[PDB]
Every structure is written in structure tokens, then in C-alpha cells.
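Heads up, the thing below is written out as C-alpha cells.
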Amino acid sequence: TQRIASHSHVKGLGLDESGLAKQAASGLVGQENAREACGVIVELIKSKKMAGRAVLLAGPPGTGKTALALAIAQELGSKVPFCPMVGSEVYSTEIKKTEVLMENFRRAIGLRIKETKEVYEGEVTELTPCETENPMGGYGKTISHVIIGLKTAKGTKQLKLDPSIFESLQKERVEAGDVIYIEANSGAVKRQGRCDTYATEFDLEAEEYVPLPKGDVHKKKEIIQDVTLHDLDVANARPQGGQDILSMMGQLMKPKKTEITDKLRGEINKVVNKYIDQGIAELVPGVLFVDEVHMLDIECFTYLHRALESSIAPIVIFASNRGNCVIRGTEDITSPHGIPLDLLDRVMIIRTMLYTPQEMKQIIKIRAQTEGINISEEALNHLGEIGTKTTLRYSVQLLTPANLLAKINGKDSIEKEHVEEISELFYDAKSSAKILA
Amino acid sequence: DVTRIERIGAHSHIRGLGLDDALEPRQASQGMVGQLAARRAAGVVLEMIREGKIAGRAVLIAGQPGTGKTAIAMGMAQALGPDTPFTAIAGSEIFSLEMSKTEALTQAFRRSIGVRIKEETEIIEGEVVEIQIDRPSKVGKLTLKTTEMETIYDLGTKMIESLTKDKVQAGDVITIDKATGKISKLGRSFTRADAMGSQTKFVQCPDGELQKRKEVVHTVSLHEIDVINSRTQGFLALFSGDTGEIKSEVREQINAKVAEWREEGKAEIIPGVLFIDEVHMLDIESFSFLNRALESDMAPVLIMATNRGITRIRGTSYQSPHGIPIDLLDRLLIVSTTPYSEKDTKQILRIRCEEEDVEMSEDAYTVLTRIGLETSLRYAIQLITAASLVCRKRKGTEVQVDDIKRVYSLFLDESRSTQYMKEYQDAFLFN
Amino acid sequence: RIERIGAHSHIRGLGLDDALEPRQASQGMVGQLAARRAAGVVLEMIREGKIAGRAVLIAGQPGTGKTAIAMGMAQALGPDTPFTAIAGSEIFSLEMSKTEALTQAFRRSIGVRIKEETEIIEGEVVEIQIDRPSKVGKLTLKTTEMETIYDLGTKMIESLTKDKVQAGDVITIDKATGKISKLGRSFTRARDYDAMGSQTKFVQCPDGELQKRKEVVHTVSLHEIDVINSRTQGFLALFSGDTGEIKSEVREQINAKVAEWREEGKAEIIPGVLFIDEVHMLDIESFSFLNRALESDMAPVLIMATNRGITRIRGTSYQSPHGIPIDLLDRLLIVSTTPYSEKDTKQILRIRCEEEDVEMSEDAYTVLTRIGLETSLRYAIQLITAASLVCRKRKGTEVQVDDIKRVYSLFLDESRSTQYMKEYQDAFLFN
Amino acid sequence: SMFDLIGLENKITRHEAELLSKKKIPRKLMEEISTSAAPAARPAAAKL
Amino acid sequence: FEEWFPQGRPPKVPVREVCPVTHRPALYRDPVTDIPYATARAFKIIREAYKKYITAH
Amino acid sequence: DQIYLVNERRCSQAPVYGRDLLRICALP
Ligand SMILES: Nc1ncnc2c1ncn2[C@@H]1O[C@H](COP(=O)(O)OP(=O)(O)OP(O)(O)=S)[C@@H](O)[C@H]1O
Ligand SMILES: Nc1ncnc2c1ncn2[C@@H]1O[C@H](COP(=O)(O)OP(=O)(O)OP(O)(O)=S)[C@@H](O)[C@H]1O
Ligand SMILES: Nc1ncnc2c1ncn2[C@@H]1O[C@H](COP(=O)(O)OP(=O)(O)OP(O)(O)=S)[C@@H](O)[C@H]1O
């Protein structure tokens, strides 16, 4: 059913309770030192204490840098915001690169808003005013309460409201037999419709007959929604504004991405702090994964300097396979990973190593199991030798074409002949480059 | 006889990928001859696409110019057939003033994943016989009629307002959506068509049940959903193309909602193929994005074609095998095309002449095959039609070697034009 | 909570005495005696707000604490004086020109203090009667000292009806606009009804007269006034940053009216500080604009930080001291930060440990200060947290030398990563 | 107007279009309709 | 007071109508002879019965 | 016949997307 991506086997970091990486566990093999460092980083993130800490994953391509980052994501779970991003994403036609970077920074800070709504729900059995000879003198018709009888499937309750609720009772077309919601706090009546018991099959009006509320009259309990700080920034930057001239004119114009000001983000910070102080909100800071960080230019790294030093920043994981590369945006400034030395100064470098043939064999077997491929031991050995010759990705990718060839042949296993034929049909970078030369 | 919008193109004769059910390429089938190994590889990749299990698998078609890479791509598209998205773009199409190269690649990817959404509607259709006085809070009756039934409906205020706003009149066919109470007038009665005629359209009365359950399957792409959700009237961007950098949050929400629908059985995801012809025209930024866009669970199968040798990657000073960074080359499988022998060129020319509907003598075929081997395949293909026209001007039924020589002298190939230029190069501007 | 332990969280100020002399370790601020003293002098100059358009550059080797000095200056300056911190890369927008972005940054750093005399009536509502068929009404409010019965006009009745005032509400009413603001529910009436309602929390009854005049101070920035006065609903651009190239004449009008307000006792100008971190990211055009933006009387104090030395000026091939053109360098004063000694490094590490709440042994401090001198201060500061986490995993309470060595082995610095890379240089791309 | 595809978005759905294509008054019935007299046989209300 | 508190007027749950032919829940009502019905067969049977009734009466 | 031909035209054209498709593809 589910589609198998290149990282669908990575389920975690495969560390024992002591913090040590098993030889192979939870889809990862080898790279033990890097997985242990990533476990330390997972604990740092779970501590929710440090802001704007950066780790660079550095190593040759195919050494599991993205595998390790996605393992970190799996270890943190779905509740922690994991924002993946490529360095090419900063070059927007609408907003500046700094704005893209800051927006992605605000997408890694999560917020759990817990709001408890208290409502009185039911079908209106009676609307009777309570009359009194109460007033501070006066020969008029006085009421001190409005009796509303609300009927749910569970039972019936008679509510006695402020007499001022009579205005909204007929402002809303509330009669007996109508389904209503009476905000416990707001005290605003709200006619959902009419009860579906008073609904013949010969009635054409629709969106008027709502089922009788289930359960008790008095309940709406807590609604919990998870947002990012960027969601709040975007929402408060341009209001929905669907009620007036804003509606037609703004919708008619294209909604471009804007360069949100620091004023708005500071106000959002203040509001979120007040929400957390009131207990309505919980802050779950996440991790921002910048893959191909070498695609960022010098301006982007210079901004990252300031973005990583803010108390509100997430944890940032940089991946870079560049050996000694000219920094984008500079003509002849080479720094180790295409990253300026002053950005590497405020980073912690986790280095990934080339896999030995046995580790490649284990990875290939794990990938075969993930893809639902039965592979003979001889085929596995030959594919490991191919990967030793060419690369891990190439050998990993022969699995599904070879399985298809075996299926076409009537087999349900990958044998040496199938992998040999697929190796002959498809070329790797080395052989193609030899052909080109 | 009649000309359609589609006519004889470069690849119009490639009806599919000519390989057995064992994926063994026949020497000449479905308008494609030769390139046996590359056609077998294309069949394997096509089976991958049809299974739709593995996400973001990248295939590169490499080889010399005129070796059939776009022919193989069009054959794959023709074997795949409609209703499986095959998006074909050039690497140049991603450089837009509307949106970033990253955004353009994202849209191309979202356009190669197809979604089939089914819904139940439960509508009422019938010819209206009567709508009576609502003057009282208004209350009225509606009489609807099929060829087998008629019923009378008691109208609430909202339905009365909808009916009076659409000016629904006795003797017209409406459909009412029960969930929404939405009135759609689709035609006028069959008692006239009897002196009328206007924007109106005439429909005969519905037969069967007034109230009908109905399953409609809607085919869209992820890009279409993205642009529909991008803004309130964003569906207009499907026409104008004025999409403008759809938000990432919208795309995550759409991915989650699509996953929900797939779990609910509401939606069916059909992953497709994105074909980028001339992928050497991409920047290193675009290749960097492709590295990661393929690692998504909703990524299609990416097919790219390039005739480059060992060239510098665009936007960089680095020499890479196919003008493509080596990190992306590890992420894909490379299909290489062998040049064409005399037999293969002759067969290709024969198929092209069949497409043109032009008859050529065997001596003419020998001469044109030799010309193509000397100059290029495409030049021979063009000489086909040129010699057909020269033969027709001569009032002949078969193209002779004389006509081929005539068109050869009339039209030059790159080498001969370069030579004539070179002996006159001081007359040409800038070298 | 949204403020976590940032890189400069320990910096509570410049740690200077009344003589502007730096105390060795004070306010989370170790060493940098001369640089801190210069920052204190600049801070005094900022507080006086007398001389306009003053530029200071903090120059030093990486990690010597220029940004820490700037953050300490911001903390000692206080929330009242504007302090805008930007990176030089932030002025490169697609919404506006670099000169426009720099003008906006300059005008964010100037604050306008507008004091207006309001007349509010604040009391506890002990009675409100509204008669409705024009509406009639009566309202009685009381402080601790007096009670008064107000006969309500139609506008005031409408305001009260919109704000739904009852007995027991503490409200303030603006005599000019009639705006109703309710501060809570009062001690006397307090509990309210015997209906559904909700929980309760009560405020005090106001004291003194109902009408108390009073003078309120409203603070804005010049940028806010520009944005509000530019676009007829340009106020929402103060959040979206959608103000494209505010007209120069609009700004001249703002300046003239602000000077007029100052002369007429309405406004008081609060000159702030603009902090351009990484000012070497500005190009020659931006520096040329900065030259003349500092000549205006509405120009803040400009703090710039850069670790460059003898570097190309962006947008030009010229070499200049700090990547800043010499004409702008003659406009500013240079504060040089000296590298750190062993004991300063150890003190800073102790302060960061205290900020992060990590106990570590003295042997750990020796080893970590040696590591910081050998590798860098920032790397050691990160080893702080890493080693605390390792110790907690070990289930210890004090970070020992063994944890420090463990995190040294797990996480590399630039030197060791560069060496290991040098060993496997062929495996990395585009060397 | 037959090449106005954008306008049709405001008007109908594809199920409605397929319905219309199946239900468009056939040519023969149009002449039958324009020949025959009005069949005004409404039985009038009964309320049984 | 009556304008603002009409109140009363009990909702009066409807009648669960049935089709005379198939004794199924009714979902249609014949405009002539408002007898409810559920199927088209029921409709033609009802109309035949009305024809015979009006012939008899 | 003119009525038939024009009504044929108007009854034969399908929308590219249609209201139902745009409505079902909306996020809540
Ligand atoms: N240690 C590992 N254990 C298991 N699978 C791995 C491991 N390392 C890599 N893989 C998988 O092998 C393939 C190659 O690894 P990738 O993570 O894609 O390469 P990469 O290093 O992440 O790419 P770059 O150059 O760092 S952006 C992917 O399918 C990974 O999920
Ligand atoms: N079996 C075949 N294989 C390849 N080309 C064929 C074949 N039959 C006909 N052709 C034609 O040969 C010409 C060669 O063009 P293609 O190679 O298919 O397209 P292309 O995009 O130019 O790819 P190149 O030239 O190899 S870079 C086209 O006009 C094809 O229609
Ligand atoms: N008095 C001080 N002066 C300077 N830096 C200090 C001082 N006290 C502590 N620090 C350290 O300064 C660090 C801030 O990052 P650093 O790069 O080391 O200095 P900086 O303030 O960022 O200036 P630059 O631009 O990096 S040289 C904090 O993590 C502290 O450990």
C-alpha cells in the first residue's frame, strides 16, 4: 500500500538505553559514532532548553547524513516539528533569502494550543420567561430569567439565563425544536438548525435539519491544535479579510509572499509567552534540517549567524558533502564544506564515514526487506561487490528492476543472473563517464 | 484529408515501446527500431512506473545526438497511455519570472502525481411542473417530474430564495443537491424543443428515480489541488498560470489530506513520470533540489535526457559527466544509446517515409541512408519530405535518387553550411 | 518559555561601574575591559541623544565577543530606547531597494514619544438602565469616594450596549471618544448572576474622582509613522513588511511634522541604536548611502560589527580594511576586541555553565578551557551542553573530564573535521 | 463561445455535462414536439 | 412581550409516512392524490388506482 | 435545425474542472 521512499527503512537511531549504537538496529547499520552523536542531539532537542544550536553532518555523499537526520526526526516523533529544507529553497522570486530562512526557522518551533470550550447543547424544548414583580418600582412586564429547556439524547436540562439572552434568542431564529449551542461563558445562543426529528422526507430545505446532540447538555471539553510560529506569523501578517473590500480586492490580487517584519514576530513571541503563562499553550521547539547547505550563499550564511544566536531559534542540522569548495556568492573564497569558517565556528560537526563492504551488504539486505524483495545470498554478495565497485546507491537501486526481471522470469527471488542483466542494462556514473570520455 | 491540430511531427510514428511481455525489444515494432538495450531498460522502468510502489526513482537517458533518447521517452509515454500522468518539460521551462526554479520543479513533480477522488452526491433531478404562491416565513410547493415519477416538495425559506434567485420556471430540468440545497438549471422542457432560442439549452425529461445516488471519480493532480487551495479563486491559475509560489504549508496540508483520503478509500494515488528533456540546462541549485525532491514519498519517477559529453554544470565551473552533479548521478540509473548502423538508419527512414506517406525507390533509400550516415539522421528525415515535395512538383509518384540529390543541393547540412561559411567567414558577422 | 538559553543569554549588560570602568566579571560579562569601556561611553552618548548620526564599529577576530558587546549594550540601554539589530544581508530585499531598506532601518531606530491629555471617567457600575422604544438611559458609577448618576446620550448608550456593561463592571470611559474599556468585575457586585456563566476573578473599585484627566505617553517609531501615512491602510504593512519605497516627500513631511510636534510640546524624540551585524555584507552602494544617512538630525547611533581584515568590498574589486570603504571608516570610531586569555576563557565557560545550569568539576574546567584555547571558545561552549547531556545519560550530577573527552570525540571542531576531510579528500565533492 | 472553456467553470460540472449530452433533445422528437398539440391533461389536485 | 416571547407552539414530530404499495418508508408524494410512495412501480400503481377510483366516482 | 445545431453545441461542451471538482479539492 504505502510507497517506499529511499529513507522508508530509517525508523530510528538504533541506540541502546546507555546511548550506544548497535551494529544494526532500527534500519541503520554502522556509522556508530555518528548515530551516538545524533542520540546526544536528540536528547538536546528533547531537553527543550537550548536555542539556535547547530550541527553539521559532513561526509562523502551516500554516508547516511539524511538517513541520520530522518532517524533523528523519527526519534523525536510526530509531536516535534521537523522542517526539512534544501539550500536551493532560499532563492524565491517573491521574498528575499533572509525571509525564507527566517520563515523556515519559525516552522521548526511548534505550539500546542489547549483551549477548553464550555457549551450547553440541545434541542430547545421550551423558551419561557420568568416574570416577576421585581423592578425598582415600575408598572411594566418584567422578567428576571429566561428558561431554556435543552434536550440531548442523554437527558434534558432547564437552563436559566440572563434575561438579556432574549435578544439573541430571536436575532437567531430560535424556536422550540431548534438545535442550539449556548456558550457557557460568552452566553451567545447559536441556532445550528432544526432537530432532524421534525424533518419529513418531503422537505426540500437542507442545511437546516441537524441531528439531536448526543451526550450531555453541558459539554465541549478541550480542543488541542498544533501550530508553528510561522503559522501565527502568516495568519497575523495578512488577515483573512473575507468580509469587505479586503475580500474582493485582496483575493482578486495574487497573494504574494511578503517579508514579514521583526515587529510582527516579536509581537507573536509576546502573545505566545502570554499563552504559555496562562497554560493555554505549550511550546515544543523542533529541528530545522538544511540539506545541501552548500547551496546557500554568503549572504545566507551571514544571516544564519544572527538567526542561530536568537533565544527563539530551533536546533539546526546542516548536511554538506562538499570537500573544499568556493562559497556561493563569493568568487574565490574556498572554505571546507562550502560553508564559511565563521559559520563552522558555531557548529558541531558530526562526520560520516564510508561504509565497508559488509556494512553495504547489510544496508542492501535491509533495503531489500523494506522493498519486499527476496534476494538469494549469492545475489546479495554479487550486489555488494557491485556496490564496492560503483557506489551504494547504484547497488541499492538495482533491487527493484532486478525483482521485476525475476517476476517476468517467473521467479520470486533475485538470483545472480537477474542482477547481472540489470547491471548490463543500466550504467553507473563511473562507467557512463568512461563512455563519455 | 482533414488537418487536425496534431500532424506529422518528429516522433509521431512512435506508437509505443516495441517489446514483448518478456520485455524483449522486437527489432522493429510500434514504430521503433533498434536501440535494443535502451528499449529493454525503458521497459523495466515502465514496469516500475506501472507498479507505482517505489517513489522518486530517477533514470537518465544518455547518448550522442540523434540516438533516440526523446524517441524512447515518447515511446514510454505512448505505452503508459493516458490517465497515468506523464509530464514532459524542457530544462529551460523552469527558469521563470513567476516563481523560483525550486518552485517550478516542485510544480512539475506535483503535476506527475495523479489523484482520483470519488464522492457520493445524492441529487434530485426532474422537470419542474409547478411553483405556487409563497405569499404568507414564505412557504411553497415544488412539483418535480421524471418520465416515471412526479413528487411534490414543501419548500423552506432557503430553498424558496434559491428557486426565486435562479428564476426556476415551469418546464425546465433542474438538479438539486440534497446536502447543499443547491439548484442547478441544466435545460428547458421537452414541450418546446417552440418559438424560443437564446443562451438557453433544451433537455428531455429525466427518466427513473427523482432521487439518485451517484459515484463520480474526479481526476486531478497534486499541483491542481495546490493551486485550488492557494487562494480563494485559485482555480483560475490552472488557466492563466499565475500560480506564484504556492506555500509549503498548503502542500503539507494537502499531502496529509490526500493520505487521509487514501486511507479512507476516498482517494487513489496514481504516481506518474516527469520527463525533463535537456536536463543539462538545469542549474546546480535545481539538481540540488532534485536530489531531495526525489526522496519524498509522493515523488514520481523522473526521466531525464542529455546528450552532453563531459561539460561544466550550469552556474558552476565544475566539469561533470553529463553536466549533472555527481551526487545526483549516483541517485539515478543511466540508460545509454548506441549509435545507429546502416540497417537501423535505413529502417528508421523507412518508418519515417511510411509516416509521411511518401514512396521512395530502393536506390533512393540507399542514397538517403548514406546521406544520413554521413551527415545526420534528422537531416535525412527532413530530406524525406523535401524530396516528396520535389517529386510532386515533378508530377511523379515515387521519389527517385535524382530528387534526393536535388534536395541535397537545395538544402545543406551543418557540415557543408559550416564549410561554405568558413570560406566566406569574413563576410559573416563576428567571426 | 519561548526565550530559551541563547548564545548571549548570560549577557545582562556591560558590567560597568559609575566611572564606566569595566569590572572583570559582571552582568555575565568577562574581560574585554577596553572594548566594554568604549561600549559604555557609546552607551552614554546614546542615552544623551544629543549628537545625531554617530557610527561605531566593533572590530576583532572571530569569537572575541563583538556581538556579546552589542547585546550587552542593548540590555543596558533598556526596552524604552529603540534598538534595531539587523544583519547586513537583511537589506537585500525583493520588496524594496537597499537604500530604502536602510532608511527603514534608520527610522525604526528613532522613537517618537507622544504625550496626550486624556479625560477618562473610571468607576464601578452599580446601576445601568437603558430604555429602548431614540434610546434613553441612566448610569450610576462609584469610586470609593463618590457616586454620580449619568443621563446617557444616544452615542454613549450605543457604546455601552456594544460593550455590554452590567452592574459590577469596572469601566473607563473616554470623554472625547466615548470608548468603553472594562477592567474587570468589581469587589462589591462581583459574582454576577445565578445563570450558566463561568468562574470569577475580581478587581478593586477605583478610588478618587470619576473624572481624573491624566496624561498618557504613546511611543512610535518614525518608520511606523511613515508606513501609516503612506498607503491608506498601510498600517498592516508594519507586520507584513509590504511597504515598497515610501516616497521621499512623505518622509520629509513626517520629519517636519515631528519637529513641529516637538516644538509644540506634543512629541519627544528618542534616538535609538541601529546595530548592523556583519556589516561587511553591505555593498559599496549601501556604504555610500550610509555615509549620507548619518548626516541627518533624525539619524540614530550606528553600531557595526565585522571580523574581516583587508577584504574585498562587496560590489567592487577594491581591498579595504574591514570590507568597508575608507570614506565610511573615517566617519566612525573603531572598538577593537582583543583575543581571550586562559582565565578569561575559564570565566566565560563558568558563566555559560551557570546559565545552562550545569555543574562540572575543576578538572573538567581545565580540560575544557584548554580545548577552547586550542579549538575555539564557541566549540567549548557547545561542549558544555553536550557533556551535560552525556553525564545525565550516565546518570551523574557533575560533568567530569571523561564526559568532556567523550563529547570531544563525538563532536568535531573545524580543525579536526578539516583534517579528516583532507585524508579522504577525493571522496568529497568539488574539492 | 464554443472555445470559451474558462467561462464554463462558473456554469456546470462534468457529471452535469455527461447528463446533458445523454439528455439533449433528439432531432426527431423536436419535430414531433413542434407538430403535436399541447397535452394539457393535468388531472388537477385530489387530496385523497 | 408576545412579539419577543411567542413561545409555546409544540414542534409536533411528523408522521413517518409509508408507501401503500410496498409499505416502505415514503420518500415521494404524488402531487395528484398526495398519497406518499417510495418506488416508480408504486407511482404507476397509485396512478392506475386513482384512474379507477375517479372512473368509479 | 439551427436550434438543434446550436443546442447540440451548448449541450456537448464539458468544463475542464467543474464546480464539484473545485469544491471537493478544497481544504476545510
Ligand atoms: N548507515 C546507514 N544505514 C542504513 N541505510 C543507510 C545508511 N546510510 C545511508 N543509508 C541509505 O542508503 C541510501 C544512501 O544514503 P543517503 O542518506 O541518501 O545519502 P546522503 O549521504 O544522505 O546524501 P548526502 O550527500 O549526504 S545530501 C539512502 O537510501 C539511505 O537511507
Ligand atoms: N527507433 C528509433 N530510435 C531513435 N530515433 C528514432 C527511431 N525511429 C525514428 N527515430 C527518429 O530519429 C530522430 C532522432 O531524434 P531523437 O533522438 O529520438 O530525439 P532527441 O531528443 O533529439 O534525442 P537525441 O537526438 O538522441 S539527443 C527523431 O526524429 C525520431 O523520431
Ligand atoms: N565579556 C564577554 N565578552 C565577549 N564575549 C563574551 C563575554 N562573556 C562571555 N562571552 C562569550 O561570548 C559568546 C558569544 O559568541 P562569540 O562569537 O564567542 O562572541 P560574539 O559576541 O558572538 O562576537 P563575535 O562576532 O562572535 S567575535 C558567548 O557564548 C560567551 O561564551
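To match Swiss-Prot, the residue numbers of chain C are left as they are there, and the shown ones run 18-150, 156-453.
Per the header: electron microscopy, 2.8 Å.
Backbone N, Cα and C atoms are what each Cβ position is placed from, and that goes for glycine too.
Per Swiss-Prot, the feature ATP binding site maps to C:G77, C:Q78, C:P79, C:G80, C:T81, C:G82, C:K83, C:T84. Around the Cβ of C:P79 (ATP binding site), 16 further Cβ atoms fall within 10 Å across all displayed protein chains.
The note that Swiss-Prot attaches to the published mutagenesis C:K83 to M is: No effect on interaction with NOPCHAP1. Around the Cβ of C:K83 (mutagenesis position), 27 further Cβ atoms fall within 10 Å across all displayed protein chains. Look at C:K83 (mutagenesis position): DSSP puts it in a helix.
The Cβ of C:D299 (mutagenesis position) lies under 8 Å from the Cβ of C:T84, C:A87, C:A102, C:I103, C:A104, C:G105, C:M326, C:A327, each on the same chain and at least six residues away in sequence. DSSP gives C:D299 (mutagenesis position) a strand state. The mutagenesis experiment C:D299 to N is recorded by Swiss-Prot, whose note states: Abolishes ATPase activity.
Annotation of the published mutagenesis C:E300 to Q in Swiss-Prot: Reduces ATPase activity. Decreases interaction with NOPCHAP1. No effect on formation of RUVBL1-RUVBL2 heteromeric complex; the original residue is retained in the structure shown. Residue density at C:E300 (mutagenesis position): 27 other Cβ atoms are found within 10 A of its Cβ, drawing on all protein chains shown.
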Give me the non-local Cβ neighbours of C:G80 (ATP binding site): same chain, 6+ apart in sequence, Cβ-Cβ under 8 Å, ordered along the sequence. C:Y362, C:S398, C:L399, C:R400
Show, in sequence order, which residues other than C:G77, C:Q78, C:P79, C:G80, C:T81, C:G82, C:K83, C:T84 on the same chain lie with their Cβ within 8 Å of the centre of the Cβ atoms of the ATP site. C:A85, C:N329, C:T359
Mind pulling out which recorded positions among C:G77, C:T84, C:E300 sit under 8 Å from chain A, Cβ to Cβ? C:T84, C:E300
Which of the three DSSP-derived classes (helix, strand, coil) applies to C:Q78 (ATP binding site)? coil
Between the binding-site residues C:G77, C:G82, where is the Cβ count within 10 Å the lowest? C:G77
By a simple count of other Cβ atoms within 10 Å, which of C:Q78, C:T81, C:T84, the binding-site residues in the record, is least packed? C:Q78
Alpha-carbon distance [C:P79 (ATP binding site); C:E300 (mutagenesis position)] in Å: 11
Among the recorded positions (C:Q78, C:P79, C:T81, C:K83, C:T84, C:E300), which are close to chain E, meaning C-beta separation under 8 angstroms? none
What recorded positions in C:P79, C:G80, C:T81, C:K83, C:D299, C:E300 place CB under 6 Å from ligand 3? C:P79, C:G80, C:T81, C:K83
Measuring Cα to Cα, how many Å separate C:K83 (mutagenesis position) from C:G77 (ATP binding site)? 7
